[PDB]
Amino acid sequence: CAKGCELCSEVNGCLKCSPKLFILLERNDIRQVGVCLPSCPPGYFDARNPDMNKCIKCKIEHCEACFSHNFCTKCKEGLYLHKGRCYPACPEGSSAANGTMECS
Amino acid sequence: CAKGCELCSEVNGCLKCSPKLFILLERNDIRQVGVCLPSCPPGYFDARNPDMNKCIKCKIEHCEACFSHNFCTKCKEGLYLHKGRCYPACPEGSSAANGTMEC
Amino acid sequence: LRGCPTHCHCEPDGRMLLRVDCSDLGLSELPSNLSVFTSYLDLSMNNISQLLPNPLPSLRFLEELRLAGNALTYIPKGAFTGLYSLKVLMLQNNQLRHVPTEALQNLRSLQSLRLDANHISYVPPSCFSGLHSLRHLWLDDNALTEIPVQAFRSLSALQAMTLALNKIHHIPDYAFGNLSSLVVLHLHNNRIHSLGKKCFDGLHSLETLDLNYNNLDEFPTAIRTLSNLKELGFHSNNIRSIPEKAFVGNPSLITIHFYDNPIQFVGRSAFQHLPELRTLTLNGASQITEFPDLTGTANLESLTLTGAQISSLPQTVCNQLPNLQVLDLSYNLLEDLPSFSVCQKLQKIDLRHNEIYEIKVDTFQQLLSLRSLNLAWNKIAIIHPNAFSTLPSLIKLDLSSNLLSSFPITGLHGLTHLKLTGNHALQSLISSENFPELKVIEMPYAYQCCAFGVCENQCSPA
Amino acid sequence: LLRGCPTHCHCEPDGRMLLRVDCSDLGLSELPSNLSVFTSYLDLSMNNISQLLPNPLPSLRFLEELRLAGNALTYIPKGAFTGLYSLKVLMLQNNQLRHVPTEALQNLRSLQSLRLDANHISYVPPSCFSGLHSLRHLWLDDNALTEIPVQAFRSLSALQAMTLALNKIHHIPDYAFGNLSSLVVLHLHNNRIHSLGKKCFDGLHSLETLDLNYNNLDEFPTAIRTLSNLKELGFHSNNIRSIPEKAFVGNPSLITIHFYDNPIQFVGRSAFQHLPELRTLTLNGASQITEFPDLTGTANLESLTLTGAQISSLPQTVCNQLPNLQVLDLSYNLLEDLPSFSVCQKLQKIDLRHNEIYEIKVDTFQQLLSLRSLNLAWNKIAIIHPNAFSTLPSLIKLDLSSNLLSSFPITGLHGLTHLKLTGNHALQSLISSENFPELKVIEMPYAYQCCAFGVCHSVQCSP
Ligand SMILES: *[C@@H]1O[C@H](CO)[C@@H](O[C@@H]2O[C@H](CO)[C@@H](O[C@@H]3O[C@H](CO)[C@@H](O)[C@H](O)[C@@H]3O)[C@H](O)[C@H]2NC(C)=O)[C@H](O)[C@H]1NC(C)=O
Ligand SMILES: *[C@@H]1O[C@H](CO)[C@@H](O[C@@H]2O[C@H](CO)[C@@H](O[C@@H]3O[C@H](CO)[C@@H](O)[C@H](O)[C@@H]3O)[C@H](O)[C@H]2NC(C)=O)[C@H](O)[C@H]1NC(C)=O
Ligand SMILES: *[C@@H]1O[C@H](CO)[C@@H](O)[C@H](O)[C@H]1NC(C)=O
């Protein structure tokens, strides 16, 4: 079937992942193909649910890896990270940048 | 527009009839065509309504002319007429037939 | 042509009988030279003011006289004295303002009389005296105000009558007393506001009654006396409720129309004992709290009853409903459901917008004819896996907005329609296989759609 | 040269000369040896690792990231991570830990993100997180927690994101997350939360998103009041019955709110006041709503749907509260008279079916230039002023099914796409093909009226 995968189809690959793994749906264009991973690749984040654990792409502007959607974990270099989000600026609440790029 | 007709369309003919006339729709080759008559031809019966007076076919077994649907006025010869309907028999409620066919 | 009024077109009826068509000739009056042996005379659309300078009785062979679309204002009393053979008389679309006071009397052979589309408002009593053969009577599109009960009493041979499109506002008791032979009565498009409790008690032979398009405030209980009634219409009124045992007096009823009535309540026993009744529709009767009893009326094929407050169903409800094919109880307050197994022949079911929390095992067992099932917008927390095990003919299924988390795939293979949107807890995938022939799919999540060949970058979740 | 890249493992250069070592799905009994320092990334995942260690390898002062998932660890000794001064991220998911390491995790000064999900932990010893000054991200989902470890969490004033989902937490005491001032994202979904204190969230001022979904709440979480900087709020799939008056007064700059799959029967009128960033509002089957809700200071609604209630009427100037609105669905209510609706421009769709509407006046739909679809089916509409539909250029779909019409207003309305008139039994007159080009879908009370369009781009028509 696949590496740590319980049910697959010839066409779409893995349909159901082993207990604590995450399913990743990849577009091979056109057809969708299902992979089964121990954790999610960069761009994706791990999401745990009682029926299906799923890898979910992070659509956050200029984010590299994330905690969920709406919250970025490590931002794209050349861009400051402030409270899970990524800005050029970075307020004004009272941030500024150390020897790092993590607007305090 | 037409004989006693107020509004017609190029495709369907007459759309609205003069006050107390009946509209007759003739369906030929999937297309409707509207005529305006003083009363409805045999097979049809006259139905008066406040929006449209219309000629209505009475699809009643072996009926020639009718009062409404569900009630036949003049039945086809060779068939007895009983309470607006047309039978070979004709009951038994207490009918029977004289020199006519109207049990 | 000999005796065939110049300009008119004639024809032989039976051999040597004469049929004369002088219709649409715009005659000022009728021709003086008219052959006896005439058995059919059509004078229609002819601007005829008066009859006559010289009227023509003594045409003892006249079977049928047509006098429509003429501008007649009255009829002289001796006008029709000669005609011993007159069967049908047509006097519609004239400016008659009352029934001819004596002119119509003792036409012994007269069978059908048309006095519609005039301006008649008064019907003098015994204007119909001695009409022993009269079967059919038209009095629609006139300005009547009351039932001429007195005048109608002599017509015991009447079989059909139309008092439609008038201004009749009330029906007195026994208003049609002597009319024992009457079969078809049309009172529609009137201003009937109230009618007596014994207003139809006369006519035992009545089969069809049309009270439609009127201003009734309550159910017509006079109906009780019409045992041979078959077709009944009182739609487009302002009636508010149907009483218990409303149609007890009328078995062998076949069609009943009461739509466009703001009906709020209906008695449970109101539709009992109508074995020939095939379809029942009850929309928006908010005040209904219980499922109606249908004893002795098992031949229902389509039952729809919506917009009420029905809490639950008798567990042996289906026992009363074989032959039933479509059942629609949407928009009520249903929580638990009976077996429904007894209700075979069921092809369609619509139970949407109820408050159903669970689908048990037996609740849809052995429904071999069932093709379409809608349970959308319920609060169905769980479905027993084998609930759908035994539904071979099932093709359309809608479980949208039900708070489901999982799905019973067992059985049901290759159905045509499947709708699962709004079940946000339903996240796992579903294969294209286990499901060929799906022509319509709805799903809570786009990737689940993609698993069926859709999903862009047509369903959809979104 | 191998570089001393633990035989069987795959290494590679990170920064300047920092080393990343992947010894993951190798099924190791324990972790390597040699494995020279300068390692800035160490992945040991899916590796049958019972214990750490016979020989552990501290002195890896350069370790930025340690992955230890799927290794089947049952406990962590106290000195396990002592060497690692550069550790930013530690991964310990999918192991059989039954409690947070009592001391083993302490004073990892640089640790920024810690993953302890998918274990069997049920106990969190207080001060197990002591001295974690850099900790921003914490995972504790798919565990066997029972209550909030308030004591242990009190030290983490640097937390920005935390997930305690898929546990069995049934209750949240007041101030259960006190010191967590920096926290932004809190995930408590898929728990058994039945009751929560009225001040149980009073701590976290920086909180922007709160996920209480898939829980067993019986009442609205009013603690919400204190979360001023809250942006996204979810408490759907509970057993909540009502939204109280001024429920979201405490949280302007709210953008998305999820409360579906809740058997909500009543909603306060002022309950949705002052949420200028709120874009969509849907209220299905709230039977006990009898009045249209007030929406002062929240005018940027684009889609408002509110059905299955008892709304008797609308203030005549309701639309003044509703510019930018595009979709309006007030089906299945008890509406008789209708306001102007003219003020509600930008409206594209209107659904007023199954109401008790008896008449449609002139101004009630004037100047709705963007309006495309109008459904008035199953009303008791006896009459329509002819020019009611005169000013609806974009109108293409119209549904007047099951109404009390006898006649029809053709004026305006020419060349729409959809027209539905079934159930209007008093509608008997005919309709020309012209006055109606582009009609692709038609429903008609009488078949003969359909035939007038060519039926027994292709266009249809049915009785
Ligand atoms: C109410 O209806 C009844 C029955 O339908 C009518 O009774 C009928 O009355 C006619 C005459 O009025 C009877 O005609 C007969 O005429 C011959 C000779 O002309 C005579 O020998 C008979 O004795 C009888 O008079 C007819 O037989 C009779 N039928 C029955 C069953 O009674 C009655 O006239 C109607 N009354 C009103 C006020 O409308
Ligand atoms: C909740 O957060 C506050 C922080 O705002 C804790 O209060 C105390 O805050 C000070 C700094 O504001 C912490 O740092 C101290 O700094 C000096 C050097 O200037 C150092 O010598 C001390 O040893 C200490 O590191 C201080 O640690 C902190 N108090 C404690 C007991 O840690 C407050 O304590 C926090 N609550 C909990 C339960 O952790
Ligand atoms: C995993 O380790 C155990 C000892 O803890 C051993 O018995 C077993 O054979 C190992 N399995 C694999 C696949 O290495």
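Residue numbering for chain A follows Swiss-Prot; the residues present correspond to positions 40-143, in that order.
Backbone N, Cα and C define each Cβ position, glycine as well.
According to Swiss-Prot, the protein carries these features:
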- A:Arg66 to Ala: Strongly reduces activation of Wnt signaling (MUTAGEN)
- A:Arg66 to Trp: Reduces activation of Wnt signaling (MUTAGEN)
- A:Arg70 to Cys or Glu: Strongly reduces activation of Wnt signaling (MUTAGEN)
- A:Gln71 to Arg: Strongly reduces activation of Wnt signaling (MUTAGEN)
- A:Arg87 to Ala: Nearly abolishes activation of Wnt signaling (MUTAGEN)
- A:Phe106 to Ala: Abolishes activation of Wnt signaling. Abolishes LGR4 binding (MUTAGEN)
- A:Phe106 to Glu: Abolishes activation of Wnt signaling (MUTAGEN)
- A:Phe110 to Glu: Abolishes activation of Wnt signaling (MUTAGEN)
- A:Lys122 to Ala: Strongly reduces affinity for LGR4 (MUTAGEN)
- A:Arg124 to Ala: Strongly reduces affinity for LGR4 (MUTAGEN)
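Cβ neighbours of A:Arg70 (mutagenesis position) (same chain, under 8 Å, six or more residues apart in sequence): A:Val50, A:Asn51.
Closest to A:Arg87 (mutagenesis position) by Cα-Cα distance, out of the mutagenesis positions A:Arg66, A:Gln71, A:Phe106, A:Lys122, is A:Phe106. Spatially close to A:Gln71 (mutagenesis position) yet at least six residues away along the chain are A:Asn51, A:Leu64, A:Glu65, judged by Cβ distances under 8 angstroms.
Here the mutagenesis positions are A:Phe106, A:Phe110, and the one whose Cβ sees the fewest other Cβ atoms within 10 Å is A:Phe110. In sequence order, the mutagenesis positions from A:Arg66, A:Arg70, A:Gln71, A:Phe110, A:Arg124 that place a Cβ under 8 angstroms from a chain D Cβ are A:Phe110. Closeness to chain C is evaluated for the mutagenesis positions A:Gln71, A:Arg87, A:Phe106, A:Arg124 by Cβ distance, with values under 8 Å counted; counted residues in sequence order are A:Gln71.
Of the recorded residues, A:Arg124 (mutagenesis position) and A:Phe106 (mutagenesis position) place their C-alpha atoms 11 Å from one another.
The Cβ of A:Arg66 has fewer other Cβ atoms within 10 Å than any other of the mutagenesis positions A:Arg66, A:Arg87, A:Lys122, A:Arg124. With respect to their backbone Cα atoms, A:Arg66 (mutagenesis position) and A:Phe106 (mutagenesis position) stand 23 Å from each other. A gap of 7 Å separates the Cα atoms of A:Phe110 (mutagenesis position) and A:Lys122 (mutagenesis position). Of the recorded residues, A:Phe106 (mutagenesis position) and A:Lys122 (mutagenesis position) place their C-alpha atoms 11 Å from one another. The DSSP secondary structure for A:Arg124 (mutagenesis position) is strand.
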